[PDB]
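What follows is a single structure, written as structure tokens, with notes after it.
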Amino acid sequence: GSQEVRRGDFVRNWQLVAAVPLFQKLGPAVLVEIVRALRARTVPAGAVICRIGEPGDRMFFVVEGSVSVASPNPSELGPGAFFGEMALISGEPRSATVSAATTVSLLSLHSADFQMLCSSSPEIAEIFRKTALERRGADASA
Ligand SMILES: Nc1nc2c(ncn2[C@@H]2O[C@@H]3COP(=O)(O)O[C@H]3[C@H]2O)c(=O)[nH]1
Ligand code: NA
């Protein structure tokens, strides 16, 4: 039932959040609120996490393992990194396909909770906005 899902979605979250530097940036009530909303997920190596052109309704914090980003300047994102923010900020479709490189643990943040986070923390909202710009900049360069 729903109770099992709620426990499964949370049971790992606090342990894993220590691996997200972005959230060292948060007041404690804000961090706890966000951690309750996060959902921890493990994705097997090779599996697609988000696909270019599809709608985006969440973003992801990498907490164990790594992902591969298929862009003009391909990159790997490991613990502490994040992806999926661009679609949440622009309302546009996913701009690149991201796949598990090794088996990867992620903390998933749904759009509503991303908006609450950004409305709560100007520092963090700006980090997301600048990260999206950086990534667009990387894409623009051969
Ligand atoms: N377009 C692009 N996305 C990147 C890059 N590096 C990491 N990503 C992430 O891959 C994500 C794909 O989905 P989004 O467009 O929502 O957000 C994207 C970024 O968070 C990059 O160089 N270019
Ligand atoms: Na769920």
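Every residue number used here counts from 1 along the chain in the order it is shown.
Determined via X-ray crystallography, 1.2 Å.
Any Cβ shown, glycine's included, is placed from N, Cα and C.
Quoted from Swiss-Prot, the note on the mutagenesis of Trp14 to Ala (Swiss-Prot position 227) is: Loss of channel activity. Every protein chain considered, the tally of other Cβ atoms within 10 Å of the Cβ of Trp14 (mutagenesis position) stands at 14.
Per Swiss-Prot, 3',5'-cyclic AMP binding site is recorded for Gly84, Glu85, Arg94, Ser95, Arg135, and the stated evidence type is a large-scale study or a structure entry. Classification of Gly84 (3',5'-cyclic AMP binding site) by DSSP places it in coil, neither helical nor stranded.
In Swiss-Prot, a published mutagenesis experiment is listed as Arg135 to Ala (Swiss-Prot position 348), annotated Loss of cAMP binding. Loss of channel activity. Other Cβ atoms within 10 Å of the Cβ of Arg135 (mutagenesis position), summed over all protein chains shown, number 19.
For the pair formed by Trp14 (mutagenesis position) and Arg94 (3',5'-cyclic AMP binding site), distance between Cα atoms is given as 28 Å, rounded to the nearest Å. According to its DSSP assignment, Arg94 (3',5'-cyclic AMP binding site) is coil. For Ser95 (3',5'-cyclic AMP binding site), the same-chain residues lying six or more positions away in sequence with a CB closer than 8 A to its CB are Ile52, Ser71, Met86, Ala87, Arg135, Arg136, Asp139. For the 3',5'-cyclic AMP site, whose annotated binding residues are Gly84, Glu85, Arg94, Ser95, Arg135, the maximal Cα to Cα separation is 12 Å.
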